[PDB]
Amino acid sequence: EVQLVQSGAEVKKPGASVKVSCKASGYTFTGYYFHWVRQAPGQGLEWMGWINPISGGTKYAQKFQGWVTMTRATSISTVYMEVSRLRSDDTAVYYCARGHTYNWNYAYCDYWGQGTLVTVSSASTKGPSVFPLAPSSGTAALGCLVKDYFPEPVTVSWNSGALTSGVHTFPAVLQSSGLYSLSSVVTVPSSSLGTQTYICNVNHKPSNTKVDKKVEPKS
Amino acid sequence: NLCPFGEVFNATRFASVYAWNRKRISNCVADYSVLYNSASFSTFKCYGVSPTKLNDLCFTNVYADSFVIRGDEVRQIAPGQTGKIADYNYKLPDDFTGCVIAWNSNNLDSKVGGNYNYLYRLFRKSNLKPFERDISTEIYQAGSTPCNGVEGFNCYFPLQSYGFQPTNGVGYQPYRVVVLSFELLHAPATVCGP
Amino acid sequence: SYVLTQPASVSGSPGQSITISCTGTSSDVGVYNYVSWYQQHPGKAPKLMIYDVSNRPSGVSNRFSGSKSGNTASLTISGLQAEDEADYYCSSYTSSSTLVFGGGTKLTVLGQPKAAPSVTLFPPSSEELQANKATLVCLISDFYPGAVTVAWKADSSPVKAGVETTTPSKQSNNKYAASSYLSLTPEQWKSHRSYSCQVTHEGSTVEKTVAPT
Ligand SMILES: *[C@@H]1O[C@H](CO)[C@@H](O)[C@H](O)[C@H]1NC(C)=O
Ligand SMILES: [Zn+2]
């Protein structure tokens, strides 16, 4: 089986540099050219360029020429896409794909990397703060609000994994500050109030911050 | 005072066939027939001269060309043979007097996942002349449009590599090859057998 | 920004057949046949659906057809089903051995019963108010189609300060969700009459209300 495996996600501050790696396996590494293709979130695919693994010869799209560099190492059968002096324009997913052959024959991409998300923002790592949204008082919903964290993502379980259904964990907002916030509600029958005990478990691994907060009617 | 056969045959790195190496041995004694009885060599073949009786024959110098190819191509290192190694990499003359020694190197020249260090020329506009050596990296124009040193459609990097992995068939496994070319000049003496 | 001209949105009902255009220049789709078509499901890598104008890779169902005419390639899906809903990109090689893509086409498939949004509005909590801040959270869930407007009212007045709303997200029941957050100092939180949230969908609107304790 042919496998293109990319590096893990990267979060960087503007002005820094990043080098995405893409390792090929299951075929003759020198036989095919490599394509780099970037996709800004919510937008379309943009050809970044191609590199020949055996000669190192490259051709960059006119949009990315100069400030992007493609390299390769055939000792490890890996291709590298490096952009230095990031801007926040560069927040995107970066893909490697196997292209045509050494004699420019099978001109398509059948095997793609999984994609590397590169998130460039001037914020820095800050664990969230979670608050309980008290139930209402036809049925009643309680919630957990995860305010001001960076970067994404956070995992929100309800009742120690023991509560599977009725939970709506919503995608985060991104405020002007540069931090995300998120909410997770559980809808429970009307006059179910102090029936069970209702703790939401929030974890935000980049901070190293997980907290378990319990939601209950107050006063 | 006899010539370093030990580290031409047992040399740790071998050359790629497009950049085949040559060692010119001179002014020594030589014993060839502890080598003719192979045990180590899957091919030992000779042309114009014959392996017998040659520790009693002499020349003025010895040339040792060494490289690495795949098994199914060792049949090409012989006078009058064709194919991309004979046409574009290493060519022996029709008048060749010499020999050709080849042995399997899979246990040291292969690598799991591919050893891409050994290359060969796959494109060239004309065949090589005997003992010619081409290490051009020029982009190969396979059409009517010029290339201007950049790869593209019908414009190719002329080299390609073998990618020896240990799980291949013997026909696609690495074989180390040494060719010995014997010098007949009307001039002095040099390397002889015992 | 040279891309192959491709319609932004196409759709069609199940069992029917749609076609997505993609229009290039002389120098690519017109001269060569190196046109290919990739499908992207949200959050994953693009998948090669068609190559060499008309050829399907192994595993791609026969429902995907390729064609080319003049400078315009086009991809046809017959017997449209649910999971064909995705982004579709055309791409092609150019006469200067470069690769170009199309703008992309989002394909949805019709026939879902249309659902009205279920909104719940939560006021700031005690522990948050004791940290000198306050946030109202309007959570809109389980609606289709995924396009709603949101408006916040202090008293019954417009608010332009401190509201942030999500773009609609598709949940695992192929319905949509959104959130909005209005941030206030506690002093403003208990100043005004009441805080409220009007979500407009269908053209209709739905209102929720909350008052300080
Ligand atoms: C190569 O090394 C082996 C082991 O050391 C030795 O037996 C053999 O004679 C060597 N070959 C030459 C040509 O010296
Ligand atoms: Zn989209």
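In order, the residues displayed for chain B correspond to 334-527 in Swiss-Prot numbering, which applies throughout.
Positions of Cβ are set from backbone N, Cα and C atoms, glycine also.
As annotated by Swiss-Prot, domain 'BetaCoV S1-CTD' applies to B:334-527, with the evidence given as experimental evidence.
Annotation of the published mutagenesis B:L452 to R in Swiss-Prot: Increased resistance to neutralizing antibodies. Decreases HLA binding to NF9 epitope. Increased binding affinity to human ACE2; the original residue is retained in the structure shown. A strand conformation is recorded for B:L452 (mutagenesis position) in the three-state DSSP classification. All protein chains included, B:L452 (mutagenesis position) registers 21 other Cβ atoms within 10 Å of its own Cβ.
According to DSSP, B:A475 (mutagenesis position) sits in a coil region rather than a helix or strand. Other Cβ atoms within 10 Å of the Cβ of B:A475 (mutagenesis position), summed over all protein chains shown, number 15. Per Swiss-Prot, mutagenesis B:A475 to V is noted as: Increased resistance to neutralizing antibodies.
In this view, B:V483 (mutagenesis position) is surrounded by 12 other Cβ atoms within 10 Å of its Cβ, with every protein chain counted. DSSP gives B:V483 (mutagenesis position) a coil state; it is part of no helix or strand. A mutagenesis experiment is reported in Swiss-Prot for this position, B:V483 to A, and the note states: Increased resistance to neutralizing antibodies.
Quoted from Swiss-Prot, the note attached to the natural variant B:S371 to L states: In strain: Omicron/BA.1. In the three-state DSSP scheme, B:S371 (variant position) is classed as coil. There are 12 other Cβ atoms within 10 Å of the Cβ belonging to B:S371 (variant position).
One natural variant catalogued in Swiss-Prot, B:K417 to T, is accompanied by this note: In strain: Gamma/P.1. Secondary structure at B:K417 (variant position), as computed by DSSP, is helix.
In sequence order, B:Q498 make up the list of same-chain residues 6 or more apart from B:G446 (variant position) whose Cβ falls under 8 Å from its Cβ. Listed in Swiss-Prot is the natural variant B:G446 to S, annotated as follows: In strain: Omicron/BA.1, Omicron/BA.2.75, Omicron/XBB.1.5, Omicron/EG.5.1.
Swiss-Prot documents B:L452 to R as a naturally occurring variant and attaches the note In strain: Delta/B.1.617.2, Epsilon/B.1.427/B.1.429, Kappa/B.1.617.1, Lambda/C.37, 19B/501Y, Omicron/BA.4, Omicron/BA.5, Omicron/BQ.1.1; Contributes to cellular immunity evasion and increases infectivity.
The local packing around B:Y453 (variant position), expressed as other Cβ atoms within 10 Å of its Cβ over all shown chains, amounts to 23. Here the residue is the original one, but Swiss-Prot notes a natural variant at this spot, B:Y453 to F: In strain: B.1.1.298.
Under its natural variant annotations, Swiss-Prot gives B:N460 to K the following note: In strain: Omicron/BA.2.75, Omicron/BQ.1.1, Omicron/XBB.1.5, Omicron/EG.5.1. In sequence order, B:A419, B:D420, B:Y421, B:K424 constitute the residues six or more apart from B:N460 (variant position) in its chain with CB-CB distances below 8 Å.
Its Cβ placed at the centre, B:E484 (variant position) has 20 other Cβ atoms within 10 Å. In Swiss-Prot, the entry for natural variant B:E484 to K states: In strain: Beta/B.1.351, Eta/B.1.525, Theta/P.3, Iota/B.1.526, B.1.1.318, Gamma/P.1, Zeta/P.2 and Mu/B.1.621; May enhance affinity to human ACE2 receptor. The structure shown retains the original residue.
For the natural variant B:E484 to Q, the note given in Swiss-Prot is In strain: Kappa/B.1.617.1.
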Candidates B:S371, B:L452, B:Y453, B:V483, B:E484, namely the recorded positions, that fall within 10 Å of B:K417 (variant position) by Cα distance: B:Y453
Rounded Cα-Cα span from B:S371 (variant position) to B:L452 (mutagenesis position), Å: 27
Candidates B:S371, B:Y453, B:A475 (recorded positions) - the one closest to B:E484 (variant position) by CA: B:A475
Around the Cβ of B:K417 (variant position), the count of other Cβ atoms that are within 10 Å: 17
List of the recorded positions B:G446, B:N460, B:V483, B:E484 facing chain A, defined by a Cβ pair under 8 Å: B:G446, B:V483, B:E484
Whole-number Å value for how far B:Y453 (variant position) lies from B:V483 (mutagenesis position) (Cα to Cα): 20
